[PDB]
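**Student:** Starting off with a structure, shown below.
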Amino acid sequence: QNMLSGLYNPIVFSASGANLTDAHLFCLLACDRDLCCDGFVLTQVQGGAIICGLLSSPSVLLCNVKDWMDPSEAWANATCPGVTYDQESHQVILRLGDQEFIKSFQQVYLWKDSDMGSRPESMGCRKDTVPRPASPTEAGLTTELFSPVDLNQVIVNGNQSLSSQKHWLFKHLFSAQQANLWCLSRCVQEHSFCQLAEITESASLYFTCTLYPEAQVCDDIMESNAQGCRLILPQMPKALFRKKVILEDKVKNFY
Amino acid sequence: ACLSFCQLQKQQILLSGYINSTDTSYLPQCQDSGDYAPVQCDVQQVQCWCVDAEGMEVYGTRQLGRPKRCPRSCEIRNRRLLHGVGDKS
Ligand SMILES: *[C@@H]1O[C@H](CO)[C@@H](O)[C@H](O)[C@H]1NC(C)=O
Ligand SMILES: *[C@@H]1O[C@H](CO)[C@@H](O)[C@H](O)[C@H]1NC(C)=O
Ligand SMILES: *[C@@H]1O[C@H](CO)[C@@H](O)[C@H](O)[C@H]1NC(C)=O
Ligand SMILES: *[C@@H]1O[C@H](CO)[C@@H](O)[C@H](O)[C@H]1NC(C)=O
């Protein structure tokens, strides 16, 4: 339901006797004749106001329907759903942004896979400009805030319910080193939800930043070393990183 | 009759929110005896913590609304010892 980068032709309209089905039939047929769309987005905000904005080479795709979205926050740091629910008795007015950052049933939804590939300034509409070269006195210092994991410890289940935020990271912008560096810096921005950040490659277009809590279950036996227990993830990633624990003095509980 | 250390502070905060007219979201809730009640918070009652009987806030017991029990003068001194401010006994 969000892209953070890349939005072409926001055909803003509504249904007044028609329905949102034909809106899906509208902007799907718009992506059968050019190269300058790879997916599109389909919104709704309390009825009526719908968007078919088209996607041309996004950087990421963030904030799944199947993640953890209750830090008890709205309208201020609510960059994850994208909507800002205001209460100046506002209640009617539609407003649109540049990353479907809507200022207002909520059915926001997105599509993918034109199997893209282009040429520099040939069939050229959206280029990944200002790629933000991060300073190694800042980018090279966050990589020692974390720690790699030997992948023999993690076992797979695919069956234990584990809440997690997910991301796409398409390969045309992000390199192999920048795939980690965005995902590891994203783990710092969630100060208490992220303990495991992984990067996997299940198909040949993207990367995948999946943020986890501490998925280290342990059995009932009371032994000293932690060798008797391990990690559980739904799939075996290519890389895995722990936000290593930063314990601070002046304890915040009276046990 | 003169005024207890609670009701000295409860007037001093409240007229400072009246002379300067800038509100402070804390006022004490001492009992009839004059000394502080152990649980202390503001009018909205969202973070009620345990306090020392002298007045300083006991560091650590900032719960989200209601302490079931408050630590007394031994268990505070017995635990701050175990953190290590001198006198290992
Ligand atoms: C849209 O759906 C409603 C029922 O929700 C129906 O009454 C109406 O005829 C539909 N309109 C079209 C154009 O399909
Ligand atoms: C978002 O959270 C940060 C960290 O707590 C805070 O500094 C900032 O003020 C918040 N945003 C808004 C609009 O309040
Ligand atoms: C998940 O576990 C259930 C038992 O709780 C089992 O019936 C099911 O086959 C399992 N599914 C997979 C994909 O392992
Ligand atoms: C606020 O009110 C107090 C009342 O005693 C006064 O002394 C002080 O000058 C006022 N202004 C400031 C800036 O504190």
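We number chain B the way Swiss-Prot does; in order, the residues shown are 91-179.
Yeah, the Cβs are placed from backbone N, Cα and C, and that goes for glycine too.
When I checked Swiss-Prot for this same protein, it listed these features:
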{"type": "DOMAIN", "residues": "B:93-160", "note": "domain 'Thyroglobulin type-1 2'"}
{"type": "MUTAGEN", "residues": "B:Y108 to F", "note": "Severe loss of thyroxine (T4) production; when associated with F-149 or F-234, and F-2540 and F-2766. Abolishes thyroxine (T4) production; when associated with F-149, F-234, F-2540 and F-2766"}
{"type": "MUTAGEN", "residues": "B:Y149 to F", "note": "Severe loss of thyroxine (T4) production; when associated with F-108, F-2540 and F-2766. Abolishes thyroxine (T4) production; when associated with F-108, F-234, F-2540 and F-2766"}
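Give me the lay of the land around each of these features.
**Tutor:** For the domain 'Thyroglobulin type-1 2' (B:93-160), the DSSP-based tally of helix, strand and coil residues reads 15 helix, 11 strand, 42 coil.
For B:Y108 (mutagenesis position), no same-chain residue 6+ apart in sequence has a C-beta under 8 angstroms from its C-beta.
The Cβ of B:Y149 (mutagenesis position) lies under 8 Å from no Cβ of any same-chain residue at least six residues away in sequence.
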